Each structure stands twice: as structure tokens, then as C-alpha cells.
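See below for the structure under consideration.
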Amino acid sequence: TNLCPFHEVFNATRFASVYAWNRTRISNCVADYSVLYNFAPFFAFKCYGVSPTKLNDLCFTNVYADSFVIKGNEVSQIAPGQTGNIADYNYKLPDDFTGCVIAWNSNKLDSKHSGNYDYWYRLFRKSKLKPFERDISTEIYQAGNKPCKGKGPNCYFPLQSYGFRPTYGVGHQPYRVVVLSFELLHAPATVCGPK
Amino acid sequence: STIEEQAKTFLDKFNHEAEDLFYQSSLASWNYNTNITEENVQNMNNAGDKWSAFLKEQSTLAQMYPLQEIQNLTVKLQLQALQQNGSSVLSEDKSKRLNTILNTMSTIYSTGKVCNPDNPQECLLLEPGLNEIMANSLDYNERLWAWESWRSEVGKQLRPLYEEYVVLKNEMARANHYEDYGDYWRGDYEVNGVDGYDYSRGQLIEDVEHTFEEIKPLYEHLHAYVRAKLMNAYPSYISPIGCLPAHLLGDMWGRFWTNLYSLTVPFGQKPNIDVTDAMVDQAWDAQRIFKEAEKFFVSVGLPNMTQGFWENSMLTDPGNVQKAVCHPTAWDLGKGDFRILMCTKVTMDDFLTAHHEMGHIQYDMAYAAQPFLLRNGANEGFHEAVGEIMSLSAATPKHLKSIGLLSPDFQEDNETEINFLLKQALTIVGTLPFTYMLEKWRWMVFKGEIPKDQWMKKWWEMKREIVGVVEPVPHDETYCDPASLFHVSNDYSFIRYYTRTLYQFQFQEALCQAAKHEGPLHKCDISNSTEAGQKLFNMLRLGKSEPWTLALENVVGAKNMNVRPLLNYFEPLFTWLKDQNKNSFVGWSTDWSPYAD
């Protein structure tokens, strides 16, 4: 038997800042969801268009896994038909989606005294992002009708930091989120459930 | 593009930029107040300097957004606050001298002391010595000396600095297009741009004058009763129609008359309510008190305390080499961090103070969702009123009886209610005239209508005219008695207490009518009532986002302040005082004086 590498993305130290969320393709392996309880039994399990029970006897071609870190209040923006800075400028799901969302608390892991400024996010952009889009631009944003000539009036840096602390309220503590997308295509299936 | 979007993005960036540096400075002040050390002082000073430098650079930048172009009041209010130039308009030398004068006056106040003229080796301090003397002492000459020496020693040093302080404050006020510093202070009640809810700074004086007239009747009977009591307590010193000596008011300034309960208690033979013995017998602790308090707020439908509240808060005096400032205060550090600092100890007063602080914390948590610049009470006195209504509701015999503290054998009677109302009045009704007179004198002085050679004269004139108190020793322009007060020396306001006293009774009456209470008002209890809780929460969420007039109208159905609730509350005592004063004289002579005979 050959198991999937799930244990990697759930045990890594760095967790792919939201503004540069990483994507990994899982194929040709058996998905065992019982290992998730090793990392965190307490989970925020939730799925759309599918149930975890019927998911055990289905097959798929490729599975995409996305990961990033966000606050607790912004976890509600990760869903179809939602709005906000994160949903509009960092990561947007389509109106029609089939997958599951996982979230767990990681305060004592990522939080640190004096602030952890290693995580960044975007809040300014000219237009909204399309479903499953990524942008790593670093150019200054123009708010006025004048040309950009460096930081200054009406010229703001499009990136900012969170600065998590261990003494933060539960609403501001860091949360690690994982998104699983199931895909089907006219090719031989490679992922199925155990027997 | 438009200017509105530019201002919106600017404020969005400013909020996030300012939240962090606050968290740091807030944490630093807490760590300092929890453990006094040399390093914490320097750290707090550095954090405050950084915060001030940040506010400096953020200001002077929003000037590119004229207010005449904005139309959405939500952004207009946020912008109007940052445009304030403040003391930055003054020159460097003047600001430095003003700060030095403030620090010198604060040091003089916090370092004052007294020594016996006939025994310089014997010296005392205000907090440990003079308070205890004015509280427990009973001699006449001793109280006179304690009242005269402290003033003659301290006030005479702050007189010259206060004139320069007033001059600089008036200059700074006129620099910002204000008429004077009093007009600046009265700006917190200003409202414009909303038809049917506009309010001017001048109308406040008219409202205060109109409201103060209705309180004179009850105050006259209370003064008559207190004078009748004092004439028997201190014969050969109290005049039958003259004013009461200031040093006999139980305190150094005469703000509260609670200390006169032992001498004015009508029915001294009745059993007074004091559950301290029962609490000691049951061996309660601070956690028990705070949980019983939290249950009260839970019974009305309010949220529970956070987990970090119990882990980070300080609810007991360390009692070790570590020294902390024992003073009940509520701290809001942001980011969902709420803490309380209090040297709690087993006592009913501590129970009421814990209720008050939890009420403050509830309000602080209510408006946590509003923008940073709007996370504040719509009015100064709303916090204190919300905190005092809870203490009033909890102090009822029914509440203590439901929790098993008071035995059911206790029976209510007319005398108990009379004593309770008198105890409440001695505390509440006594401070209103003093506060009004002090604030009016302060405003008239800041206005410049009283030359320096009449300050102390008009002080005692207004005293004898309104409060009806005469000084035991005549003073000249060398003494400065108003400067012998904390709020006066530390540049604080006073009208907030008056506004809170007026608003708390209206809030209580509305919440009790919501719960369908019956009978006298002083027996109301809002426990186990969700309608009142929802009605209050509907307003606690507004915060600085709407005028206080609209909130008060949504709460009690009225816009302007009214005094009828207080009169309805104290009607029983007002009716009882007449039966006693029928054979007594009403009023006071403004000519008699202790040193005139």
C-alpha cells in the first residue's frame, strides 16, 4: 500500500503566507484522512457539495492542496459568495465549488513576543481577482491622479504585516487553513479510497 | 478620482498603523503599573514618545482633505479629529514651559506634607494622616488646624504658576479659533449637521441653570436636617441660622457628606445591613465575588468574560517586595485583551466596585467592532452611569436575599427604607452643588471676567450663596484653595459627574419600566430580564458613531436631560423631612461667620 504525503503539509514549519499561497498536486496515492487527528483532533471540518462519508468510495484524477495563514475573524470569508479584503484581493473561491475546508489553532507555534512580522497580506488593488488567481506584484499603488515617484502622499505600499502575539484575543490569533479541491478529467483515475 | 476614496484609504491605513504601536504602549503601561521598576519607566517613556511622534507625522497630513467636500459623516467625524493642531501651534519655548509648570505642580501636589509648628519633628501626610483625621477626628481645634495648615502650606505655592497656566491655555485656545479654554472643554457636547439633533455649547449652560433650580427645595431641607443634627453634635460652635463650618463636612474639601451618617442616622437603634460578617463566615474570596458579579450580567443576556481575563488580570495584592498602585481601573489594550487591576479585599464596597468595573468592561467590549477613532463612549458620563446603575440594582435587599447572604428572618420596615434613602442622598445630593459652583467659577475665571484681585473673594461669595458654607478663617490673595484639589491641579473636568448623575436615574427608570416593575422605584431589580438587556445592548453598540441625543432618545424616548426621575426616587425622604423641619428654620444667613462673633 502507498499512502499520500499528507503528513508533510500538516507538519511543516512555514505555512505559505496568504499573499503567496502555495499549491501542491497530489496524485497516485491513497488518501487516509485518519492521520489528520495526529496533528489536531479538534478540527473545523466542513465540506461543500460532498459529504465525508461518500468521499471514502469515490475516485479522482488530481487533488490540489492550498495553504495559508489568516486571523480568526477572516475565516468566515473563505467560502462561496463572500466578500472582504482577503476574499477579493488575496484568495477568491468560485460560486460553484466542491471541496472541504480545514482550520486549526496554531497560536503557541507561530506567535512570539515582540511580534512575528514574517507574514504579510494585501489590502490595496485596482481590481478584484478571479477564481483561483495569484498575484505577486510589488509596485506602488496610485490613489490620486498624479504619477508615482516613490512613497509619499497618495502613494502607499500595497503590503502590510500582522504582528501576532501570544497575548492576543482568540479573534486575532493565527489560524492555519488548508483547502482541498477535487478534479475530474478524461484520463485514468489515480486517487481512490481504501477498501 | 474623488477625494472621498483617498480619505477612506488613508484612514484604513492609519487604523492598522496605529493599532500596533498602541498595543505596545498599552502593554508597557500595564507592565509598569503592575511592577514599579526603573526599566519599566524608561520603556513606557520610550513607547509614549514613539506614539506621540507617530501622531505628529500622521497629523498635518490629512489637511489635504477639506471637510467642506466630504458628505458621509462616518468619514467626516474621523477626519475632523485628526485635523486638530493642538498645542503644536505654540512655540517650542512656550510648550516646554507649560510642560515644566504642569510637572512642577504635579510634583508639588504629590509631595506635599505637613509638620507640627510646636514640634517640627512630628510630620504627617495627606493620604495616611489628614484623611483619617478628617474622617474619625471629633475635636474642633484639631480639625481647624488640619484644614488650615495644609492649605496655607500647599496652595500658596501653586498660586503664581496657575496664572501663567491660564494665560497659556487661553492663548492656545484662541489660536485654534476657540473663544477660550472653557469653550474648548465644552466642545465634547457639540453636534452639527443633523436636523432635529443639533446642539450648541452655549445651550448647555442654559440647560444646567434650568435644571439646578428644581434641586434647591430638597437641598434646603437636607441642609436644615444636617444643621439640626450638628447643633446637638457640636454645641456652642454651630449657629442656628448661619452656615456650616467647612472643616465639619467630614473631608478636606466638602465634596461628600457620607461621613455624617453616624451623627445623622435617625433610627440609630435599628440593625444596619452589613453582610461582611456573613461573607467572612462563609469564607469567600475574590473569585467568588467576580463570578457572582458575572452571573448578574449573564442573567440579562450579556456575553461572558474572556479566558485571558482570569489569567492576566490582577485581583489580589501580592503583599511582597513588589509594589503596585492600588486603584480600581479598567484596561483596554485592544486586540481582544481586557484586564482589570484592583487590590480586591473582602468587603461590600469592594463588591460594588467590582460590579462597577465589570459594567465598564462590558461597555468597552460592546463597541469593539467600530473603527479605532470611534471606539469610545458617546459621552463622558455614560460609562460611569452604566457602572452605577448596576451597583444600584445590586445593592437592593432582594438581590442579597436571593443569593442566601441575608437570612429570610429579616423584615423590611419604614425606618430601614428611610435610612437607606438618607444614606444615598448624603452621597448623591451633596456633590451636585459643589460641582456646579466649582465648574461655574472655573469657566468664569477662564473667561477673564474676574480680575486676579477677586478670585478668592468671589469663591467664598459663591460658596455662601449656593452651598451655604462659611470659612472658619479669612484668607487673602496669598492663599489658593481651588488649587488644593486633584482635578483642579491635574487639569481635569467636573461636569461629567453631574451629567452622569442626571443620566443614571433616567436609565434606571427606563430599564425598570421595561421589566414591568411595580411599587417604589428604589426596590427595582433588573435581574432575569432579557428585554432590558437587549434594549441596552442596542445602544451600547453605537459608540462614537452617532450623537448622544439619538442614543438617549432610543433609550428613554427623550433628547434633553431631565431631573424628574431623581425627584420621584427621593419623594419619600423629601416627604419625611418636612415632618422634622416643621419646627426648624429654613435658609441660611450670609452674614454670620465663625470669627465674626
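Note that the numbers count up from 1, one per residue, in the order the chain is shown.
Backbone N, Cα and C atoms are what each Cβ position is placed from, and that goes for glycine too.
Straight from Swiss-Prot, the features:
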- A:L36 to I (Swiss-Prot position 368): In strain: Omicron/XBB.1.5, Omicron/EG.5.1 (VARIANT)
- A:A143 to V (Swiss-Prot position 475): Increased resistance to neutralizing antibodies (MUTAGEN)
- A:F157 to L (Swiss-Prot position 490): Increased resistance to neutralizing antibodies and human covalescent sera neutralization (MUTAGEN)
- A:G163 to S (Swiss-Prot position 496): In strain: Omicron/BA.1 (VARIANT)
- A:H186 to P (Swiss-Prot position 519): Increased resistance to human covalescent sera neutralization (MUTAGEN)
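Sequence features, as recorded in Swiss-Prot, placed on the structure.
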{"residue": "A:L36", "record": "variant position", "contacts (Cβ under 8 Å, 6+ apart)": "A:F6, A:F10, A:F43, A:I102"}
{"residue": "A:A143", "record": "mutagenesis position", "contacts (Cβ under 8 Å, 6+ apart)": "A:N154, A:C155, A:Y156"}
{"residue": "A:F157", "record": "mutagenesis position", "contacts (Cβ under 8 Å, 6+ apart)": "A:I140, A:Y141, A:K151"}
{"residue": "A:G163", "record": "variant position", "contacts (Cβ under 8 Å, 6+ apart)": "A:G115, A:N116, A:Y117"}
{"residue": "A:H186", "record": "mutagenesis position", "contacts (Cβ under 8 Å, 6+ apart)": "none"}
Using DSSP, would you call A:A143 (mutagenesis position) helix, strand or coil?
coil
Residues from A:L36, A:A143, A:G163, A:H186 facing chain B - recorded positions, CB under 8 A
A:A143, A:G163
For A:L36 (variant position), just give me the three-state DSSP call.
helix
